[PDB]
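K.L.:
Just passing along the structure, written as structure tokens.
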Amino acid sequence: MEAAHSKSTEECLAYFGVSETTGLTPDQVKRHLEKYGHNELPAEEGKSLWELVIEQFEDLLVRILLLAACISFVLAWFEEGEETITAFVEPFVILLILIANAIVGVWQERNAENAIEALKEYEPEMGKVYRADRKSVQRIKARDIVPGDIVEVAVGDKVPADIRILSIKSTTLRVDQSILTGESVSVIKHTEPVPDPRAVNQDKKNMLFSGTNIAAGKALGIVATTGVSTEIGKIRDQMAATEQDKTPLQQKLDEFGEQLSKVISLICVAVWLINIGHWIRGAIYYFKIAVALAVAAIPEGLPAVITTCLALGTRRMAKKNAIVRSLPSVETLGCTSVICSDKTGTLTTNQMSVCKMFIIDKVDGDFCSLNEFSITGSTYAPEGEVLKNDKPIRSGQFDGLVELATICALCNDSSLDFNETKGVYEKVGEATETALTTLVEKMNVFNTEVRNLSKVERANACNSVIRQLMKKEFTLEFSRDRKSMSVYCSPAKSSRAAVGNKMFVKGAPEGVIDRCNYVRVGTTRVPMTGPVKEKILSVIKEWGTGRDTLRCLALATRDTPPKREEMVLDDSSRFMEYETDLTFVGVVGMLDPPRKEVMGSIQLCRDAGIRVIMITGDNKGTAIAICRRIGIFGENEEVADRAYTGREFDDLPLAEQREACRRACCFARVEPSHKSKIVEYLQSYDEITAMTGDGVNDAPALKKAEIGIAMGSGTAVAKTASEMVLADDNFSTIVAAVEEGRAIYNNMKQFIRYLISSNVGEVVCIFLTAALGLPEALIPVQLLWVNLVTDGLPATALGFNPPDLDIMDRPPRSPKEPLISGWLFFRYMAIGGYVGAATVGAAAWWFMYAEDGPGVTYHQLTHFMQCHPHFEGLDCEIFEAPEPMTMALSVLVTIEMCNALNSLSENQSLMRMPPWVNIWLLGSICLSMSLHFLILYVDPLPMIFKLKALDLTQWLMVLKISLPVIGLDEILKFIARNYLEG
Ligand SMILES: C/C=C(/C)C(=O)O[C@H]1C(C)=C2[C@H]([C@@H]1OC(=O)CCCCCCC)[C@@](C)(OC(C)=O)C[C@H](OC(=O)CCC)[C@@]1(O)[C@H]2OC(=O)[C@@]1(C)O
Ligand SMILES: Nc1ncnc2c1ncn2[C@@H]1O[C@H](COP(=O)(O)OP(=O)(O)OP(=O)(O)O)[C@H]2OC3(O[C@H]21)C([N+](=O)[O-])=CC(=[N+]([O-])O)C=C3[N+](=O)[O-]
Ligand SMILES: [Cl-]
Ligand SMILES: [K+]
Ligand SMILES: [Mg+2]
Ligand SMILES: [Mg+2]
């Protein structure tokens, strides 16, 4: 039954054809099951391990790096293998790296908890239905509840289906709908049809939504929808539907990878360009250079280096209490352009606070004076002080304030509890009432010593003094008609009727103040006149529709109550006349106040070019008032077309909506799906958006946003949906979390540039040793070992570079900003040209012009393949020698050690930026050298690798070749800052 909130109770009973008095039939329930299925959100299952590993292989660079590992296996099989059988295992290192880099990724994806299973925790197991099967109530499996069933709910029950209320058997039925509206105050339901067929859950006061739970009362209803078709079912349907996008950086690495897949295909054509005429050996040569061509092109270990860089940011962030569940999100938080954030529980403490209160002062003539007070503290904890005119006063010095707190402590069902496990006070009962309980604690009316109390005894210390002052005989409950409630108290002394027993009354100000024939002035009573009533009804309207928009409760007493045996308590309708001839005492103003640090944190995002949008299910006038307090709006700023309710927003034509999401800062009366749209719209303008929330109703927006941030105090659902938890609930840690993102990516830019322009030299070299007939090509094992650990250690040290000073004064980077720019392309083309020649020039220097180099002949080194009169006097097996290739390896090692010293800063001299500033960089160069020394001096490693040679002079030669790269860059660096300024 769709739109059941708008039809009558008879109409709903008629829609299915049932009476309340007797349920559905076994005939009906069987047919309904076959029509509507069972009552359950369907579980969503993760990917199988087979289908998870396969996803690692979809990337092209690993799809071609896999292809090169296979090609190596064949070459390993052939007699070059069998000449040196032990050292054919270079593919296994390739394969092992592909297996490792894939295994860390699957563990990244395998370790993950399900936010839909977290939602199904709101499905109750059992349900109470009346069916025609039997006369009594029937407790059955809630998944067997079909629509049209008659169901019953009492205190503490989870509502098992979306239910239209038929009969509220208690006085009020109070429901906790935080799962849909994000609010915590109990909603008072009714049975009258709500007509608008496009009313939001906040307006559907006659509905009971599956997942929500009953706070107080008992009710009977008829099921409107079961299973996925329910408001909570729409939440997960939009949660399973959303699909998280590719990181902007991972887009570039896919962009970059997609181009190597093409430029690798092209260099293989230029090798075949050797057709200038002006079989196993020929085959092996085409392949043995193709494999090394791929190994020299794709930056292996860059996935390894990137992973450990984020993993350390995860570790440093946890020091600042930001728990990062997804490692790729530590950089996307830097380019956050917009921050969408929930209100209650996020920007505010979600703890009702009594900010202001007043009582009468003077009443003479048409003049009426009020004592107005201010109460500090933004939490249920009894911490905070009462102020009059911003100077602290002692509440118990005002006789009117004594009565005000007595009414607050006695006309109250709520309590205060200190959770020793959590270390924080928690409400016991209604949020609205618990606020009054905390007020009495802050305003220690009878001056009870509370400094030495344990934290558990402090919770109710002051209320318990008042409880022992007067005995609470009975309580006239809250009822919808009068919007008021009362308690009947007897003095519990020997004075009895002389000191007199009293009625204490609290409720909506209009209803109470009408039934107030007197006005309390301290101890004395004065008749309620026109002027006095207006003066108090004036201030209430000011506190109601002001810059402080506060729910006001009127506190009155009845000094001469009716006779205890004269009042009947079966009937909630006589209660209003019972609460008559009252004496007005005072008024209190309530607010879920913003967290201490939220305001300043917003100003910091504004300073960093990040806007903040509030999106709340709370009433609009309240969200606007919290917005002014936070700084989203000005204190006197006339919000006009800048704050919309979900309905007003939905009423705009689709075109105007996207423009609204760019100019509007506040959104209220919002259903869960409304938040996901606004995120989606902001994303349509291609700015990275961040969603902060804590409730279940935020899980759609938390998933859609590129970066979800859940509060620690929030629901599990919200955490499971998001990529970051604020352990300490400190909103300031978001601003700090961004700073890390901006800083990391800057360092990521360096070690990506550093590791890539290292890869570009390995292709210039491998091409030179292939275009010209040079024997000495770098062996793939060297490129691997260097690109993995010899280049890995330095690149990771670029991750520790100092951050920029203005890092938080620049606007967010464009997500499509390219890493290698225009000149920086040339700068690395020139750097790539050098290191490409420096490794191949060493190769020739051994044979041609060296004392231990027997070859010489240069022109014959270029044509050494055939190997007799042209090769006479020289051994052919001397070209396989390991000594001529150490220079190539040691050139590349020393130049990339030096190129890493150029990577500590783009476009800036190291004469001006000494490597001292990054001490980590220098130590990492040492270990790559110390490990390089190891790969040259221990038989198991110089057998796979090359042998040390010309130690006295070769080392000088490599150091003599590697120096000009610092000058090449330092000249290119000076060319850069001379031209960038103009
Ligand atoms: C030689 C080794 C590599 C890995 C290579 O070819 O990378 C190219 C390449 C794919 C790009 C280029 C490289 O371009 C060249 O190398 C041009 C000359 C090639 C001839 C050499 C043979 C004689 C990078 C290396 O810039 C330079 C320094 O030339 C990175 C850059 O931006 C990045 O991808 C950096 C972020 C990872 C990309 O041009 C990139 O392609 C893109 O899609 C871009 C736009 O992104
Ligand atoms: N934003 C808020 N700030 C402060 N309080 C809020 C706020 N929102 C709701 N409440 C309190 O919560 C109860 C929720 O009832 P509900 O039907 O949702 O009423 P609304 O006034 O909110 O109409 P609305 O949905 O906004 O159009 C109300 O009952 C009472 O105080 C109200 C109430 N009253 O409204 O008059 C009287 C009362 N006693 O005891 O007299 C107890 C309440 N209570 O415990 O929640
Ligand atoms: Cl509203
Ligand atoms: K997300
Ligand atoms: Mg919330
Ligand atoms: Mg309201």
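We number chain A the same way Swiss-Prot does; the residues here are 1-278, 288-876, 880-994, in that order.
Looking at the header, which is where the method is noted, we find X-ray crystallography, 3.1 Å.
Here the Cβ of each residue, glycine as well, is placed from N, Cα and C on the backbone.
The feature Ca(2+) 1 binding site is assigned by Swiss-Prot to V304, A305, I307, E309, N796, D800, with experimental evidence given as support. Mutagenesis annotation in Swiss-Prot: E309 to Q, described as No loss of calcium binding. Strongly decreased rate of phosphorylation of the active site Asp residue. Interferes with conformation changes that are essential for ATP-dependent Ca(2+)transport; the structure shown retains the original residue. Quoting Swiss-Prot on the mutagenesis of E309 to A: Interferes with conformation changes that are essential for ATP-dependent Ca(2+) transport. Look at Swiss-Prot and you will find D351 tagged as active site, 4-aspartylphosphate intermediate. Annotated ATP binding site per Swiss-Prot: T353, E442, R489, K515, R560, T625, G626, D627, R678, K684, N706, in sequence order. Under the heading Ca(2+) 2 binding site, Swiss-Prot lists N768, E771, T799, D800, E908. Among the mutagenesis entries in Swiss-Prot is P789 to L, noted as: Almost complete loss of Ca(2+) transport activity because of reduced Ca(2+) affinity. While the structure shown retains the original residue, Swiss-Prot records the mutagenesis experiment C876 to A with this note: Loss of ATP-dependent Ca(2+)transport. Annotation of the mutagenesis experiment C888 to A in Swiss-Prot: Loss of ATP-dependent Ca(2+)transport.
Walk me through where these features lie, including what they touch and how far apart they are.
P.N.:
Sequence-distant contacts of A305 (Ca(2+) 1 binding site), defined as residues of its own chain at least six apart whose C-beta falls under 8 angstroms from its C-beta, comprise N768, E771, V772, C774, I775, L787, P789, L792.
Close to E309 (mutagenesis position) in the fold, though at least 6 residues off in sequence, lie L65, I97, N101, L793, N796, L797, each with a CB less than 8 Å from its CB.
The secondary structure of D351 (active site, 4-aspartylphosphate intermediate), as reduced to three states from DSSP, is coil rather than helix or strand. Sequence-distant neighbours of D351 (active site, 4-aspartylphosphate intermediate): residues of the same chain at least 6 apart with a C-beta under 8 Å from its C-beta are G182, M623, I624, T625, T701, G702, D703, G704, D707.
The Cβ neighbour count for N706 (ATP binding site), using a 10 Å radius and every protein chain shown, is 33. According to DSSP, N706 (ATP binding site) sits within a helical segment.
Counting every protein chain shown, 29 other Cβ atoms lie within 10 Å of the Cβ of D800 (Ca(2+) 1 binding site).
The local packing around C876 (mutagenesis position), expressed as other Cβ atoms within 10 Å of its Cβ over all shown chains, amounts to 13.
Note on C888 (mutagenesis position): other Cβ atoms within 10 Å of its Cβ, all shown chains, come to 11.
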K.L.:
Which whole-number value in Å describes the separation of the CA atoms of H278 and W288, between which 9 residues are not modelled?
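P.N.:
Unmodelled segment endpoints: Cα atoms separated by 22 Å.
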K.L.:
If you measure from the Cα of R560 (ATP binding site), which of the recorded positions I307, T799, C876, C888, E908 is the nearest?
P.N.:
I307
K.L.:
Which residues in the same chain, at least 6 apart in sequence, have a Cβ under 8 Å from the Cβ of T353 (ATP binding site)?
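P.N.:
Listed in sequence order, they are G182, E183, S184, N359, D601, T625, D627.
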K.L.:
Applying the rule Cβ within 8 Å of the centroid of the Cβ atoms of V304, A305, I307, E309, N796, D800, what extra residues of the same chain belong around the Ca(2+) 1 site?
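P.N.:
Leaving out the recorded residues gives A306, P308, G310, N768, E771, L792, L793, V795, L797.
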K.L.:
Rounded to a whole angstrom, give the Cα distance between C876 and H880, which sit at either end of 3 unmodelled residues.
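P.N.:
Unmodelled segment endpoints: Cα atoms separated by 6 Å.
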K.L.:
Which recorded positions from the set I307, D351, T353, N768 have a C-beta atom lying less than 6 Å away from ligand 5?
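P.N.:
Among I307, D351, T353, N768, near ligand 5: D351, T353.
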K.L.:
Which of these recorded positions is closest to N706 (ATP binding site) if you go by CA atoms: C876, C888, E908?
P.N.:
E908
K.L.:
Where ligand 1 binds, which of the recorded positions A305, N768, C876 are close by, with Cβ under 6 Å?
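P.N.:
Cβ under 6 Å from ligand 1: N768.
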K.L.:
Which of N768, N796, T799 has the fewest nearby Cβ atoms, counting only those within 10 Å, among these binding-site residues?
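P.N.:
Checked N768, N796, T799; of these binding-site residues, fewest Cβ neighbours within 10 Å: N768.
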K.L.:
How many neighbouring Cβ atoms, not counting its own, are there within 10 Å of the Cβ of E771 (Ca(2+) 2 binding site)?
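P.N.:
There are 27 of them.
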